[PDB]
Amino acid sequence: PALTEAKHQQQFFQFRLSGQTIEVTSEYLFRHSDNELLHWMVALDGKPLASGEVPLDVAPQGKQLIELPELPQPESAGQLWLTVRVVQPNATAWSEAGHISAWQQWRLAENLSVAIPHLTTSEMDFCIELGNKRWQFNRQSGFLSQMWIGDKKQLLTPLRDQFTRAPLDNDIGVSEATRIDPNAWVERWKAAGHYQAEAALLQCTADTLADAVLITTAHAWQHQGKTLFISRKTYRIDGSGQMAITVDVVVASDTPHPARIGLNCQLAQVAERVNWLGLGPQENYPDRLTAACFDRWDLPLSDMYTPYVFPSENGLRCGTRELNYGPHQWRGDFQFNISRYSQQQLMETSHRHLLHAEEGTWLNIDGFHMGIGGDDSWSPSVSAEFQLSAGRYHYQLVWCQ
Amino acid sequence: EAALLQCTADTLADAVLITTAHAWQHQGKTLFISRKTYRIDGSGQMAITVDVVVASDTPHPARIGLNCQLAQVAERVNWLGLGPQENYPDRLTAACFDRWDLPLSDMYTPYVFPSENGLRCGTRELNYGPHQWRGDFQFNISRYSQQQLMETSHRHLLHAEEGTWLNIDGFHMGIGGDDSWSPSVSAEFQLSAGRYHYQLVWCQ
(Lines of atoms letter the chains of each structure in order from A and count residues from 1; the text may use other names and numbers.)
(Lines give C-alpha, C1' and ligand atoms only; values in the text may rest on other atoms or scores of the structure.)
Protein backbone atom coordinates (compact mmCIF):
# COMPACT_ATOMS: atom_id res chain seq x y z
CA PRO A 1 0.00 0.00 0.00
CA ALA A 2 2.79 2.46 0.85
CA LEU A 3 3.79 2.58 -2.81
CA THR A 4 0.66 4.52 -3.67
CA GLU A 5 1.51 7.09 -1.00
CA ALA A 6 4.92 7.50 -2.62
CA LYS A 7 3.32 7.82 -6.04
CA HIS A 8 1.06 10.59 -4.79
CA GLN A 9 3.75 12.55 -2.97
CA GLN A 10 6.20 12.22 -5.87
CA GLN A 11 3.68 13.14 -8.56
CA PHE A 12 4.89 15.67 -11.11
CA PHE A 13 1.73 17.81 -11.01
CA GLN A 14 0.80 19.83 -7.94
CA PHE A 15 -2.68 21.28 -7.55
CA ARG A 16 -4.09 24.30 -5.74
CA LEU A 17 -7.81 25.06 -5.49
CA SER A 18 -9.09 28.65 -5.40
CA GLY A 19 -12.86 28.83 -5.62
CA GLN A 20 -13.69 26.89 -8.78
CA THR A 21 -10.22 27.49 -10.27
CA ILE A 22 -7.63 24.70 -10.24
CA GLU A 23 -4.02 25.83 -10.55
CA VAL A 24 -1.99 22.95 -12.00
CA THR A 25 1.76 23.38 -11.55
CA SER A 26 4.20 21.18 -13.43
CA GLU A 27 7.27 19.85 -11.65
CA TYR A 28 8.73 18.57 -14.90
CA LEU A 29 11.94 20.37 -15.80
CA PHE A 30 12.18 19.58 -19.50
CA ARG A 31 8.97 18.17 -21.00
CA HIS A 32 5.75 19.94 -21.84
CA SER A 33 2.58 18.17 -20.68
CA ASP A 34 2.01 16.73 -24.15
CA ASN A 35 0.38 13.47 -23.00
CA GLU A 36 -1.84 14.58 -20.12
CA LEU A 37 -5.49 15.42 -19.66
CA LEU A 38 -7.12 16.46 -16.41
CA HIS A 39 -10.31 14.65 -15.46
CA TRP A 40 -12.34 16.23 -12.68
CA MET A 41 -15.38 14.98 -10.82
CA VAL A 42 -17.61 16.43 -8.13
CA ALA A 43 -19.37 13.95 -5.87
CA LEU A 44 -21.77 14.11 -2.95
CA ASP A 45 -21.08 11.41 -0.35
CA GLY A 46 -19.77 9.18 -3.13
CA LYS A 47 -22.49 9.88 -5.72
CA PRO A 48 -21.19 11.65 -8.85
CA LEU A 49 -22.89 14.92 -9.75
CA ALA A 50 -20.64 16.38 -12.45
CA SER A 51 -17.40 15.68 -14.27
CA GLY A 52 -15.33 16.67 -17.26
CA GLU A 53 -11.96 16.57 -18.95
CA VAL A 54 -9.51 19.37 -19.72
CA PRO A 55 -6.30 18.82 -21.72
CA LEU A 56 -3.20 19.76 -19.77
CA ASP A 57 -1.02 22.29 -21.58
CA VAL A 58 1.54 23.41 -19.01
CA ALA A 59 5.19 24.13 -19.66
CA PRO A 60 7.93 22.69 -17.43
CA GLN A 61 7.75 24.43 -14.05
CA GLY A 62 4.75 26.32 -15.43
CA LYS A 63 1.20 26.94 -14.26
CA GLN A 64 -2.16 26.27 -15.93
CA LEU A 65 -5.42 27.68 -14.58
CA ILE A 66 -8.45 25.47 -15.17
CA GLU A 67 -11.78 27.12 -14.44
CA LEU A 68 -14.40 24.64 -13.35
CA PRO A 69 -17.93 25.23 -14.65
CA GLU A 70 -20.42 26.16 -11.95
CA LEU A 71 -20.55 23.04 -9.81
CA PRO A 72 -23.89 21.80 -8.50
CA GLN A 73 -25.58 23.27 -5.44
CA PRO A 74 -27.21 20.09 -4.12
CA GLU A 75 -29.75 21.08 -1.50
CA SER A 76 -29.46 17.60 -0.03
CA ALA A 77 -27.20 16.96 2.93
CA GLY A 78 -23.59 15.87 2.73
CA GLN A 79 -20.09 16.95 1.83
CA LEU A 80 -19.16 17.80 -1.75
CA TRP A 81 -15.78 16.47 -2.88
CA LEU A 82 -13.80 17.59 -5.92
CA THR A 83 -11.35 15.04 -7.30
CA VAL A 84 -8.90 15.67 -10.13
CA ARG A 85 -6.78 13.04 -11.85
CA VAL A 86 -4.16 13.50 -14.55
CA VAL A 87 -4.51 10.72 -17.12
CA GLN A 88 -1.99 9.89 -19.82
CA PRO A 89 -4.25 9.06 -22.78
CA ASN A 90 -1.50 7.47 -24.86
CA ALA A 91 0.83 4.63 -24.01
CA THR A 92 4.50 5.21 -23.29
CA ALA A 93 7.49 2.88 -23.18
CA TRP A 94 6.77 2.49 -19.45
CA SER A 95 3.01 3.03 -19.14
CA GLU A 96 -0.21 1.89 -20.75
CA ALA A 97 -2.93 4.13 -22.12
CA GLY A 98 -5.04 5.69 -19.39
CA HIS A 99 -2.24 5.65 -16.83
CA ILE A 100 -3.07 7.81 -13.83
CA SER A 101 0.02 9.87 -12.96
CA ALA A 102 -1.31 12.37 -10.41
CA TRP A 103 -4.39 13.22 -8.42
CA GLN A 104 -5.77 15.47 -5.72
CA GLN A 105 -8.99 15.85 -3.77
CA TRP A 106 -10.59 18.79 -1.98
CA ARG A 107 -13.68 19.32 0.12
CA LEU A 108 -16.15 21.69 -1.50
CA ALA A 109 -19.35 23.03 0.09
CA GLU A 110 -20.95 21.00 2.88
CA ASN A 111 -24.65 21.00 3.76
CA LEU A 112 -25.06 19.88 7.36
CA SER A 113 -27.97 17.53 8.07
CA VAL A 114 -30.73 19.25 10.03
CA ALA A 115 -42.51 1.10 18.07
CA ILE A 116 -40.28 1.56 21.12
CA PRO A 117 -37.69 -1.10 22.04
CA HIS A 118 -38.77 -3.24 24.99
CA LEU A 119 -36.32 -3.73 27.85
CA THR A 120 -36.23 -6.93 29.90
CA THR A 121 -33.91 -6.95 32.90
CA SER A 122 -32.44 -10.09 34.45
CA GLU A 123 -29.62 -10.64 36.92
CA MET A 124 -27.30 -11.58 34.04
CA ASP A 125 -28.27 -9.35 31.12
CA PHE A 126 -30.35 -6.54 29.73
CA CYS A 127 -32.33 -7.68 26.69
CA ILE A 128 -33.72 -5.11 24.26
CA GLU A 129 -36.19 -6.25 21.62
CA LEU A 130 -37.51 -4.39 18.59
CA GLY A 131 -39.27 -6.41 15.92
CA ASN A 132 -36.93 -9.14 14.73
CA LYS A 133 -33.89 -7.43 16.27
CA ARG A 134 -32.59 -8.29 19.73
CA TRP A 135 -29.66 -6.88 21.70
CA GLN A 136 -28.20 -8.60 24.76
CA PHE A 137 -25.91 -6.74 27.16
CA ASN A 138 -24.08 -8.77 29.78
CA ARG A 139 -24.26 -7.15 33.22
CA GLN A 140 -21.23 -8.97 34.63
CA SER A 141 -18.99 -7.78 31.78
CA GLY A 142 -20.83 -4.61 30.80
CA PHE A 143 -20.56 -5.27 27.06
CA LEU A 144 -22.97 -5.82 24.22
CA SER A 145 -22.62 -9.58 24.16
CA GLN A 146 -25.05 -10.64 21.48
CA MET A 147 -27.23 -9.38 18.65
CA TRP A 148 -29.96 -11.28 16.81
CA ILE A 149 -31.58 -10.61 13.47
CA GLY A 150 -34.52 -12.95 13.58
CA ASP A 151 -33.04 -16.06 15.18
CA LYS A 152 -29.50 -15.69 13.77
CA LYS A 153 -26.81 -14.57 16.19
CA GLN A 154 -24.56 -11.84 14.81
CA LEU A 155 -21.63 -11.90 17.27
CA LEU A 156 -19.12 -14.60 18.10
CA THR A 157 -17.32 -12.27 20.53
CA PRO A 158 -18.72 -9.32 22.51
CA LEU A 159 -18.26 -5.74 21.41
CA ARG A 160 -15.37 -4.55 23.57
CA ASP A 161 -13.03 -1.61 23.77
CA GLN A 162 -9.65 -2.10 22.13
CA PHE A 163 -6.60 0.02 22.92
CA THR A 164 -3.95 -2.14 21.25
CA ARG A 165 -2.87 -3.21 17.80
CA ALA A 166 -0.81 -6.11 16.58
CA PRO A 167 2.52 -4.28 16.60
CA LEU A 168 4.02 -3.06 13.37
CA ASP A 169 7.67 -3.59 12.58
CA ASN A 170 8.04 0.11 13.37
CA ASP A 171 6.43 -0.57 16.76
CA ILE A 172 8.85 -3.42 17.44
CA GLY A 173 12.03 -1.82 16.15
CA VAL A 174 15.07 -3.94 16.92
CA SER A 175 13.52 -5.29 20.13
CA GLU A 176 13.71 -9.07 20.41
CA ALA A 177 12.45 -11.49 23.04
CA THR A 178 16.08 -12.00 24.12
CA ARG A 179 17.29 -8.38 23.72
CA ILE A 180 14.51 -6.00 24.75
CA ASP A 181 14.62 -2.45 23.43
CA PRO A 182 12.85 -0.47 26.17
CA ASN A 183 12.08 2.63 24.07
CA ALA A 184 10.23 0.67 21.38
CA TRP A 185 6.49 1.27 21.36
CA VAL A 186 5.70 -2.43 21.72
CA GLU A 187 7.96 -2.76 24.75
CA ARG A 188 6.45 0.31 26.41
CA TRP A 189 2.95 -1.01 25.72
CA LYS A 190 3.82 -4.46 27.08
CA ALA A 191 5.52 -3.03 30.17
CA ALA A 192 2.51 -0.79 30.82
CA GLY A 193 0.15 -3.76 30.55
CA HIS A 194 -1.80 -2.57 27.51
CA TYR A 195 -2.00 -6.11 26.11
CA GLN A 196 -2.73 -7.68 29.51
CA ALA A 197 -5.01 -4.98 30.90
CA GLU A 198 -8.06 -6.43 32.63
CA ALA A 199 -11.37 -4.63 32.09
CA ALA A 200 -13.22 -3.91 35.33
CA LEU A 201 -16.90 -3.03 35.26
CA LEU A 202 -17.65 0.21 37.09
CA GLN A 203 -21.21 0.77 35.90
CA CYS A 204 -23.86 -1.02 33.85
CA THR A 205 -27.38 0.39 33.94
CA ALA A 206 -30.45 0.41 31.72
CA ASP A 207 -33.27 2.94 31.43
CA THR A 208 -36.29 3.25 29.15
CA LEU A 209 -36.78 6.66 27.56
CA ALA A 210 -39.84 7.89 25.67
CA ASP A 211 -38.84 6.25 22.38
CA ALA A 212 -35.53 4.53 23.14
CA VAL A 213 -33.67 2.36 25.61
CA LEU A 214 -30.44 3.72 27.08
CA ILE A 215 -27.68 1.44 28.36
CA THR A 216 -24.89 3.27 30.17
CA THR A 217 -21.65 1.52 31.03
CA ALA A 218 -18.30 2.41 32.55
CA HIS A 219 -15.19 0.23 32.51
CA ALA A 220 -11.69 0.60 33.92
CA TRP A 221 -8.69 -1.14 32.38
CA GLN A 222 -6.13 -1.93 35.05
CA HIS A 223 -2.69 -3.47 35.33
CA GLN A 224 -0.85 -4.20 38.58
CA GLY A 225 -3.04 -1.71 40.42
CA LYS A 226 -2.89 1.16 37.92
CA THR A 227 -5.86 2.31 35.87
CA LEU A 228 -4.65 2.85 32.30
CA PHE A 229 -7.95 3.57 30.57
CA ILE A 230 -11.51 4.36 31.57
CA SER A 231 -14.29 3.94 29.04
CA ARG A 232 -17.74 5.42 29.62
CA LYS A 233 -20.30 4.45 27.03
CA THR A 234 -23.93 5.01 26.25
CA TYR A 235 -25.96 2.71 24.01
CA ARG A 236 -29.22 4.32 22.84
CA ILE A 237 -31.42 1.85 20.98
CA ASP A 238 -34.43 3.62 19.48
CA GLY A 239 -37.62 2.65 17.68
CA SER A 240 -35.86 2.42 14.31
CA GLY A 241 -33.52 -0.40 15.35
CA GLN A 242 -30.51 1.92 15.29
CA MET A 243 -28.06 1.53 18.16
CA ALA A 244 -26.21 4.79 18.79
CA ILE A 245 -22.99 4.22 20.72
CA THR A 246 -21.22 7.12 22.43
CA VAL A 247 -17.76 6.38 23.80
CA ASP A 248 -15.72 8.66 26.06
CA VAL A 249 -12.26 7.38 26.97
CA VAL A 250 -9.80 8.71 29.53
CA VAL A 251 -6.17 7.68 29.16
CA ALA A 252 -3.72 8.01 32.03
CA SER A 253 -1.20 10.72 31.18
CA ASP A 254 1.72 8.60 32.42
CA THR A 255 0.98 5.46 30.46
CA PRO A 256 2.42 5.14 26.94
CA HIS A 257 0.01 6.58 24.43
CA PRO A 258 -2.24 3.76 23.18
CA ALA A 259 -2.00 2.47 19.63
CA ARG A 260 -5.74 2.88 19.15
CA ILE A 261 -8.94 3.88 20.88
CA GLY A 262 -11.84 1.93 19.46
CA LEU A 263 -14.07 -1.10 19.57
CA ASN A 264 -13.71 -4.61 18.26
CA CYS A 265 -16.04 -7.56 17.86
CA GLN A 266 -15.98 -10.88 16.05
CA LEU A 267 -18.90 -10.89 13.63
CA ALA A 268 -20.48 -14.27 13.00
CA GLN A 269 -21.07 -13.57 9.31
CA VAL A 270 -18.56 -13.78 6.47
CA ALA A 271 -19.54 -11.66 3.47
CA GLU A 272 -17.75 -11.51 0.14
CA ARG A 273 -17.40 -7.73 -0.01
CA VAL A 274 -16.93 -4.64 2.12
CA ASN A 275 -18.50 -1.33 1.09
CA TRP A 276 -17.51 1.92 2.72
CA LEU A 277 -17.80 5.66 2.34
CA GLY A 278 -14.38 6.86 3.38
CA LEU A 279 -10.74 7.03 2.42
CA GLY A 280 -9.59 4.33 0.06
CA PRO A 281 -9.41 2.13 -1.76
CA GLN A 282 -6.11 1.02 -0.26
CA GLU A 283 -4.94 0.67 3.31
CA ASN A 284 -4.35 4.09 4.84
CA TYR A 285 -3.31 5.27 8.28
CA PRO A 286 -3.41 8.71 9.91
CA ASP A 287 0.19 9.53 8.91
CA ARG A 288 -0.17 7.69 5.60
CA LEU A 289 -3.47 8.68 3.98
CA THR A 290 -2.67 11.59 1.61
CA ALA A 291 -2.87 9.28 -1.41
CA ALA A 292 -6.22 7.85 -0.35
CA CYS A 293 -9.34 9.45 -1.77
CA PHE A 294 -12.68 9.88 -0.07
CA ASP A 295 -15.29 7.99 -2.04
CA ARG A 296 -17.66 5.05 -2.07
CA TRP A 297 -15.38 2.02 -2.24
CA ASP A 298 -16.37 -1.61 -2.64
CA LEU A 299 -13.76 -4.34 -2.38
CA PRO A 300 -13.61 -8.07 -1.71
CA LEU A 301 -12.90 -8.85 1.91
CA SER A 302 -9.48 -10.25 0.97
CA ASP A 303 -8.42 -6.82 -0.29
CA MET A 304 -9.09 -5.46 3.21
CA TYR A 305 -6.17 -7.57 4.49
CA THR A 306 -2.65 -6.58 3.48
CA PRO A 307 -0.50 -9.75 3.52
CA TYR A 308 2.66 -8.38 5.07
CA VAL A 309 5.04 -11.32 5.35
CA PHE A 310 5.54 -10.47 9.02
CA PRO A 311 1.94 -10.14 10.25
CA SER A 312 0.85 -6.96 11.99
CA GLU A 313 -1.98 -4.50 12.23
CA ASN A 314 -3.08 -3.92 8.66
CA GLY A 315 -5.92 -2.95 6.39
CA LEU A 316 -7.03 0.18 8.23
CA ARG A 317 -9.16 2.64 6.29
CA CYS A 318 -9.48 6.11 7.79
CA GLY A 319 -11.86 9.01 7.39
CA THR A 320 -14.72 6.53 7.11
CA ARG A 321 -18.26 7.82 7.45
CA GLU A 322 -20.10 4.66 6.43
CA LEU A 323 -19.25 0.95 6.55
CA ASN A 324 -21.43 -1.81 5.09
CA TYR A 325 -20.69 -5.47 5.78
CA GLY A 326 -23.39 -8.06 5.25
CA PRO A 327 -26.59 -6.67 6.76
CA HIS A 328 -24.61 -4.38 9.07
CA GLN A 329 -24.12 -0.65 8.65
CA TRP A 330 -21.92 1.47 10.88
CA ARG A 331 -22.01 5.24 10.59
CA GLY A 332 -19.98 8.02 12.14
CA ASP A 333 -16.43 9.25 11.64
CA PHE A 334 -14.05 6.40 12.32
CA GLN A 335 -11.18 4.29 11.07
CA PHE A 336 -11.69 0.59 10.57
CA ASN A 337 -10.16 -2.66 9.55
CA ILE A 338 -12.03 -5.86 8.81
CA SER A 339 -10.45 -9.26 8.32
CA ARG A 340 -10.47 -12.95 9.19
CA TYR A 341 -7.51 -12.56 11.56
CA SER A 342 -7.63 -11.28 15.12
CA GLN A 343 -5.11 -8.77 16.41
CA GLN A 344 -3.99 -11.53 18.78
CA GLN A 345 -3.32 -13.98 15.96
CA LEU A 346 -1.50 -11.33 13.92
CA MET A 347 0.62 -10.53 16.98
CA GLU A 348 1.49 -14.15 17.78
CA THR A 349 2.19 -15.36 14.22
CA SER A 350 5.62 -14.84 12.64
CA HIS A 351 4.78 -15.55 8.99
CA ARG A 352 1.74 -14.74 6.89
CA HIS A 353 1.50 -18.30 5.56
CA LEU A 354 0.90 -19.48 9.15
CA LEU A 355 -2.26 -17.39 9.52
CA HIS A 356 -5.58 -19.22 9.54
CA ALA A 357 -8.88 -17.47 8.97
CA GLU A 358 -10.88 -17.53 12.18
CA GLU A 359 -14.59 -18.13 12.49
CA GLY A 360 -16.47 -15.14 11.16
CA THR A 361 -15.01 -11.68 10.72
CA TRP A 362 -13.04 -9.46 13.09
CA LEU A 363 -14.11 -5.82 12.89
CA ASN A 364 -12.00 -3.11 14.50
CA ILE A 365 -13.74 0.27 14.56
CA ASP A 366 -11.50 2.99 15.95
CA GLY A 367 -12.43 6.47 16.93
CA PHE A 368 -8.70 7.11 16.97
CA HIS A 369 -5.60 5.34 15.71
CA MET A 370 -1.92 6.03 16.19
CA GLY A 371 0.47 6.77 13.38
CA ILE A 372 2.60 4.01 11.93
CA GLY A 373 5.89 5.87 11.59
CA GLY A 374 8.65 4.92 9.23
CA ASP A 375 11.40 7.55 9.33
CA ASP A 376 13.32 4.57 10.62
CA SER A 377 12.30 1.16 11.91
CA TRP A 378 14.77 0.83 14.79
CA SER A 379 13.71 3.84 16.89
CA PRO A 380 10.41 5.55 17.73
CA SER A 381 9.37 7.36 14.57
CA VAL A 382 5.72 8.34 15.11
CA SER A 383 5.53 12.11 15.20
CA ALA A 384 3.85 13.76 18.16
CA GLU A 385 0.85 14.91 16.12
CA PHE A 386 -0.02 11.27 15.33
CA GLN A 387 0.30 9.96 18.89
CA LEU A 388 -2.87 9.57 20.94
CA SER A 389 -1.79 11.95 23.69
CA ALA A 390 -4.93 14.04 24.28
CA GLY A 391 -5.85 12.15 27.47
CA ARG A 392 -9.56 12.38 26.66
CA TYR A 393 -11.21 11.02 23.53
CA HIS A 394 -14.76 10.92 22.26
CA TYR A 395 -16.31 9.08 19.36
CA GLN A 396 -19.80 8.08 18.29
CA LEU A 397 -21.06 5.24 16.11
CA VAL A 398 -24.46 4.20 14.82
CA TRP A 399 -24.95 0.47 14.24
CA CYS A 400 -28.02 -0.63 12.31
CA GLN A 401 -29.31 -3.06 9.70
CA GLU B 1 -29.93 32.60 14.33
CA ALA B 2 -30.29 29.54 16.53
CA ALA B 3 -33.07 27.20 15.39
CA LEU B 4 -34.43 24.57 17.76
CA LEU B 5 -34.37 21.10 16.24
CA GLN B 6 -35.07 19.06 19.37
CA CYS B 7 -35.94 19.63 23.02
CA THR B 8 -37.05 16.61 25.04
CA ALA B 9 -37.08 15.51 28.66
CA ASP B 10 -36.99 12.04 30.19
CA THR B 11 -36.80 10.74 33.75
CA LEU B 12 -34.17 8.08 34.37
CA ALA B 13 -33.80 5.92 37.49
CA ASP B 14 -31.89 8.57 39.46
CA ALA B 15 -31.63 11.53 37.07
CA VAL B 16 -33.51 13.69 34.61
CA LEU B 17 -32.17 13.91 31.06
CA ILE B 18 -32.84 16.92 28.84
CA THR B 19 -31.70 16.44 25.24
CA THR B 20 -31.56 19.37 22.84
CA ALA B 21 -30.44 20.03 19.30
CA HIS B 22 -29.98 23.46 17.71
CA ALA B 23 -28.97 24.64 14.25
CA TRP B 24 -27.31 28.01 13.67
CA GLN B 25 -28.25 29.36 10.26
CA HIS B 26 -27.50 32.35 8.08
CA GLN B 27 -29.17 33.14 4.76
CA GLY B 28 -30.24 29.52 4.40
CA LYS B 29 -26.95 27.84 5.33
CA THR B 30 -26.45 25.83 8.51
CA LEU B 31 -23.11 26.87 10.01
CA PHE B 32 -23.23 24.97 13.29
CA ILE B 33 -25.31 22.23 14.85
CA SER B 34 -25.20 21.72 18.61
CA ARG B 35 -26.57 18.56 20.21
CA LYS B 36 -26.61 18.63 23.98
CA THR B 37 -27.63 16.46 26.87
CA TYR B 38 -28.32 17.81 30.36
CA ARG B 39 -28.33 15.07 33.00
CA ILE B 40 -29.47 16.38 36.38
CA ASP B 41 -29.04 13.71 39.06
CA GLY B 42 -29.93 13.26 42.71
CA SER B 43 -26.86 15.18 43.88
CA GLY B 44 -27.85 18.46 42.23
CA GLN B 45 -25.07 18.15 39.67
CA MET B 46 -26.00 19.08 36.10
CA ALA B 47 -23.78 17.22 33.63
CA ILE B 48 -23.77 18.91 30.23
CA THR B 49 -22.53 17.06 27.15
CA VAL B 50 -22.10 19.15 24.01
CA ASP B 51 -21.42 17.81 20.51
CA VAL B 52 -20.95 20.45 17.82
CA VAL B 53 -20.76 20.04 14.06
CA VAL B 54 -19.21 22.88 12.07
CA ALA B 55 -19.75 23.20 8.34
CA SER B 56 -16.48 22.50 6.55
CA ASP B 57 -16.95 25.47 4.20
CA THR B 58 -17.63 28.12 6.81
CA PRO B 59 -14.66 29.97 8.32
CA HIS B 60 -13.41 28.13 11.36
CA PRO B 61 -15.17 29.57 14.43
CA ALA B 62 -13.29 31.58 17.02
CA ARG B 63 -14.65 29.41 19.81
CA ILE B 64 -16.94 26.50 20.58
CA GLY B 65 -18.45 26.92 24.00
CA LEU B 66 -21.24 28.21 26.17
CA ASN B 67 -22.00 31.58 27.66
CA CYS B 68 -24.45 32.87 30.23
CA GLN B 69 -24.92 36.05 32.23
CA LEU B 70 -24.75 35.11 35.90
CA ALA B 71 -26.89 37.20 38.22
CA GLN B 72 -24.30 37.19 41.00
CA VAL B 73 -21.19 39.35 41.29
CA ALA B 74 -18.52 37.82 43.52
CA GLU B 75 -15.25 39.42 44.55
CA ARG B 76 -13.00 36.55 43.52
CA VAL B 77 -12.60 33.76 41.00
CA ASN B 78 -10.96 30.48 41.99
CA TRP B 79 -9.87 27.94 39.42
CA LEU B 80 -7.80 24.82 38.99
CA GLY B 81 -6.15 25.38 35.65
CA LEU B 82 -3.56 27.38 33.78
CA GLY B 83 -2.77 30.74 35.26
CA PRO B 84 -2.58 33.07 36.91
CA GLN B 85 -2.51 35.35 33.88
CA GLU B 86 -4.55 35.40 30.70
CA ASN B 87 -3.51 32.55 28.43
CA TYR B 88 -4.72 31.31 25.06
CA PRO B 89 -4.09 28.05 23.19
CA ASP B 90 -1.15 29.50 21.22
CA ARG B 91 -0.02 31.61 24.19
CA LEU B 92 -0.07 29.45 27.33
CA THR B 93 3.47 28.05 27.73
CA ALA B 94 4.23 30.56 30.49
CA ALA B 95 1.06 29.73 32.39
CA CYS B 96 1.29 27.12 35.13
CA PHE B 97 -1.34 24.62 36.14
CA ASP B 98 -2.31 25.26 39.74
CA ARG B 99 -5.03 26.45 42.08
CA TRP B 100 -5.35 30.16 41.35
CA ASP B 101 -7.47 32.70 43.17
CA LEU B 102 -7.76 36.24 41.85
CA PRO B 103 -10.08 39.21 42.18
CA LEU B 104 -12.61 39.36 39.38
CA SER B 105 -10.97 42.52 38.01
CA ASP B 106 -7.77 40.56 37.35
CA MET B 107 -9.80 38.27 35.07
CA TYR B 108 -10.30 41.22 32.69
CA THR B 109 -7.30 42.50 30.74
CA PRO B 110 -7.90 46.20 29.99
CA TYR B 111 -6.64 46.37 26.44
CA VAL B 112 -7.16 49.95 25.31
CA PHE B 113 -8.97 48.64 22.24
CA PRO B 114 -11.47 46.19 23.77
CA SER B 115 -11.55 42.61 22.57
CA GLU B 116 -11.86 39.06 23.76
CA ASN B 117 -9.67 38.86 26.83
CA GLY B 118 -9.05 37.12 30.11
CA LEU B 119 -9.24 33.54 28.86
CA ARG B 120 -7.70 30.88 31.07
CA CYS B 121 -7.08 27.51 29.43
CA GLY B 122 -6.49 23.99 30.66
CA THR B 123 -9.05 24.59 33.38
CA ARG B 124 -10.40 21.60 35.28
CA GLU B 125 -12.30 23.46 37.99
CA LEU B 126 -13.89 26.92 38.20
CA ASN B 127 -15.44 28.38 41.36
CA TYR B 128 -17.44 31.60 41.25
CA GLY B 129 -19.81 32.44 44.07
CA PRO B 130 -21.74 29.27 44.89
CA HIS B 131 -21.12 27.88 41.40
CA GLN B 132 -18.63 25.18 40.48
CA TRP B 133 -17.93 24.07 36.92
CA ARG B 134 -15.80 21.00 36.29
CA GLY B 135 -14.38 19.42 33.18
CA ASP B 136 -11.59 20.38 30.79
CA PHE B 137 -12.34 23.80 29.37
CA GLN B 138 -11.14 27.32 28.77
CA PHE B 139 -12.99 30.21 30.35
CA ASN B 140 -13.22 33.91 30.77
CA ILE B 141 -15.33 35.73 33.32
CA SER B 142 -15.98 39.45 33.38
CA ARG B 143 -18.51 42.26 33.68
CA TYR B 144 -18.43 42.92 29.92
CA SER B 145 -20.25 40.97 27.25
CA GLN B 146 -18.55 39.92 24.04
CA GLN B 147 -21.04 42.20 22.29
CA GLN B 148 -20.05 45.23 24.36
CA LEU B 149 -16.35 44.50 23.88
CA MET B 150 -16.95 44.22 20.14
CA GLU B 151 -18.95 47.45 19.85
CA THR B 152 -16.79 49.66 22.11
CA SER B 153 -13.70 51.40 20.73
CA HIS B 154 -12.00 52.41 23.98
CA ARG B 155 -11.68 50.66 27.32
CA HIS B 156 -12.75 53.76 29.25
CA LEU B 157 -16.13 53.56 27.47
CA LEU B 158 -16.89 50.11 28.88
CA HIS B 159 -19.55 49.86 31.57
CA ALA B 160 -19.91 46.84 33.81
CA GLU B 161 -23.16 45.08 32.98
CA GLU B 162 -25.57 43.56 35.46
CA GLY B 163 -24.04 40.44 36.95
CA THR B 164 -21.19 38.48 35.42
CA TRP B 165 -20.66 37.13 31.92
CA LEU B 166 -19.16 33.64 31.92
CA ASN B 167 -17.77 32.14 28.72
CA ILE B 168 -16.93 28.45 29.08
CA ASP B 169 -15.32 27.07 25.93
CA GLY B 170 -14.64 23.50 25.07
CA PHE B 171 -12.44 24.92 22.33
CA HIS B 172 -10.93 28.28 21.51
CA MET B 173 -9.03 29.53 18.48
CA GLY B 174 -5.51 30.84 18.62
CA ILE B 175 -4.88 34.56 18.81
CA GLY B 176 -2.00 34.84 16.34
CA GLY B 177 0.52 37.63 16.31
CA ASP B 178 3.22 36.88 13.73
CA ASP B 179 1.75 40.02 12.23
CA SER B 180 -1.44 41.98 12.85
CA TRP B 181 -2.33 42.85 9.26
CA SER B 182 -2.73 39.33 7.82
CA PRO B 183 -4.08 36.01 9.10
CA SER B 184 -1.50 34.73 11.56
CA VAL B 185 -3.22 31.89 13.45
CA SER B 186 -1.39 28.69 12.62
CA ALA B 187 -3.41 25.75 11.34
CA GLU B 188 -2.93 23.73 14.53
CA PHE B 189 -4.74 26.44 16.53
CA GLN B 190 -7.70 26.84 14.18
CA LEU B 191 -10.92 25.01 15.02
CA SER B 192 -11.01 22.97 11.82
CA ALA B 193 -11.91 19.48 13.07
CA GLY B 194 -15.55 19.78 11.95
CA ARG B 195 -16.76 17.85 15.01
CA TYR B 196 -16.16 18.85 18.61
CA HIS B 197 -17.15 17.36 21.93
CA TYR B 198 -16.91 18.75 25.43
CA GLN B 199 -18.47 18.00 28.79
CA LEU B 200 -19.10 20.18 31.83
CA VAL B 201 -20.49 19.57 35.30
CA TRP B 202 -22.29 22.50 36.92
CA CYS B 203 -23.11 22.25 40.62
CA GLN B 204 -23.24 24.19 43.87
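Chain A is numbered as in Swiss-Prot; shown residues: 616-729, 737-1023, in order.
Backbone N, Cα and C define each Cβ position, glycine as well.
Swiss-Prot annotations:
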type	residues	note
MUTAGEN	A:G795 to A	It forces the apoenzyme to adopt the closed rather than the open conformation. Reduces the binding affinity
MUTAGEN	A:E798 to A or L	The catalytic efficiency is not increased, when the sodium concentration increases
MUTAGEN	A:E798 to D or Q	Small increase of the catalytic efficiency, when the sodium concentration increases
MUTAGEN	A:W1000 to F, G, L or T	Decreases affinity for substrate
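The structure, with features from Swiss-Prot marked on it.
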| residue | record | CB count, 10 Å |
| --- | --- | --- |
| A:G795 | mutagenesis position | 22 |
| A:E798 | mutagenesis position | 9 |
| A:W1000 | mutagenesis position | 13 |
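Of the recorded residues, A:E798 (mutagenesis position) and A:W1000 (mutagenesis position) place their C-alpha atoms 11 Å from one another. Recorded residues A:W1000 (mutagenesis position) and A:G795 (mutagenesis position) have their alpha carbons 4 Å apart, per Cα-Cα distance.
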